[PDB]
Amino acid sequence: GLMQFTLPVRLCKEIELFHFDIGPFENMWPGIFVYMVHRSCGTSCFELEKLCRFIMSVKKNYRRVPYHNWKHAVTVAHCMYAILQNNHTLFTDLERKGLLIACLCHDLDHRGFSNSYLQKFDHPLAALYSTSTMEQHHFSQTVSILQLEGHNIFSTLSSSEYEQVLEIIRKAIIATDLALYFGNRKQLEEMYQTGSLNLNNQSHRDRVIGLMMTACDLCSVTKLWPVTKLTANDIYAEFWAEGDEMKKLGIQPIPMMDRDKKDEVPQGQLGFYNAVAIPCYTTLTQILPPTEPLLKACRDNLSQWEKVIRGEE
Ligand SMILES: CC1(C)C(=O)NC(=O)c2c1ccc1nc(Cc3ccccc3)[nH]c21
Ligand SMILES: [Mg+2]
Ligand SMILES: [Zn+2]
């Protein structure tokens, strides 16, 4: 109980900032997550032995894919940590518990393929879950690991609190389906502008937690340019492999997934920042003003992609 995790000074300071990169030392990532839980939630939230066993089972159930991997899980949890720490009083005790775990678990057992590809391949998971296919699978995998012996980090919650926290985690994980992002943000936009947004309305909180989940999920666009640029390569490594698998099924993939159309990537990043990223952090900044640095960093990275197109790099 008297056993804090402490980070070296540069990490202790920079981990508080939105643009923090967790670094290339895999063995430090479990400690960074526990550090973040202890400060975000409390040193009493989780039994340390159980938490540690949970983290290591989650790590084991992330695959060695270029982007949708263990490092993404921890990266997305760090962004949630930064949002929670900058919005201290807005979130319940159960919410701070649930959301850091939801983020860590949100892409469990990802294979590096979209819901679209699962459906066109006729993958078994596409027959078990007709929409938000991989996201229903990620929640399913989270519950599985929580039910491993000595892995129930929520064991001290009442029967009804346990149900609420698993309901927080399910919605948060489903919300990382980008197909659901567009309508969720439009609805949040209308509620904020017409003045009807109400954080005591559970259905409203749900929508706001969903946008936070999209914001954390896309947070590679809020890093320093060299982090953002190299992470973009990793996601395109997945996209191009999926395009290869589409061609093997006799389907010309969309240009984004076609490795013969790499030239079109800079313009695809513009569309993505304009259609997805900027609107996401804009609405988030309206609802939670302290998250403005994510919008500022995203805008700086858009400008960097515009410079790539203009041959200024
Ligand atoms: C943040 C990061 C890694 C990025 O830097 N650059 C991307 O392009 C990207 C990212 C994450 C998830 C992405 N999903 C898509 C596909 C998509 C395109 C248009 C509309 C919806 C969905 N692109 C993604
Ligand atoms: Mg996902
Ligand atoms: Zn993700």
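Just so it is clear, chain A uses Swiss-Prot numbers, and the residues here are 724-1036, in order.
Any Cβ shown, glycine's included, is placed from N, Cα and C.
If you check Swiss-Prot, you get these features:
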type	residues	note
BINDING	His791, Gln992	3',5'-cyclic GMP binding site
ACT_SITE	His791	active site, proton donor
BINDING	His795, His829, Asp830, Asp940	divalent metal cation 1 binding site
MUTAGEN	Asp830 to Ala	Loss of activity and of zinc binding
MUTAGEN	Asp830 to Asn	Reduces activity 1000-fold
BINDING	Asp830	divalent metal cation 2 binding site
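Projection of Swiss-Prot feature records onto the structure.
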| residue | record | DSSP (3 states) |
| --- | --- | --- |
| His791 | 3',5'-cyclic GMP binding site | coil |
| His829 | divalent metal cation 1 binding site | coil |
| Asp940 | divalent metal cation 1 binding site | helix |
| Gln992 | 3',5'-cyclic GMP binding site | helix |
Site with most surrounding Cβ atoms, counting all protein chains shown within 10 Å, from the binding-site residues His791, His829: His829
Separation of alpha carbons, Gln992 (3',5'-cyclic GMP binding site) and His795 (divalent metal cation 1 binding site) (Å): 19
Spatial neighbour of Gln992 (3',5'-cyclic GMP binding site) that is closest, considering only the recorded positions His829, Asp830, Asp940 and their CA atoms: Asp940
Recorded positions: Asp830, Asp940 - member with fewest neighbouring CB atoms within 10 Å: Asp940
Surrounding CB atoms that lie within 10 Å of the CB of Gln992 (3',5'-cyclic GMP binding site), all protein chains: 23
Inter-residue C-alpha distance, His829 (divalent metal cation 1 binding site) and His791 (3',5'-cyclic GMP binding site) (nearest angstrom): 10
Shell of the divalent metal cation 1 site beyond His795, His829, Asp830, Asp940, same chain only (C-beta within 8 angstroms of their C-beta centre): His791, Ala796, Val799, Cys826, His833, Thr899, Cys939
Recorded positions near ligand 2 among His795, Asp830, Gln992 (Cβ under 6 Å): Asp830
Count of other CB atoms lying within 10 Å of the CB belonging to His795 (divalent metal cation 1 binding site): 23
Recorded positions whose CB lies under 6 angstroms from ligand 3, from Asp830, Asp940, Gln992: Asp830, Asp940
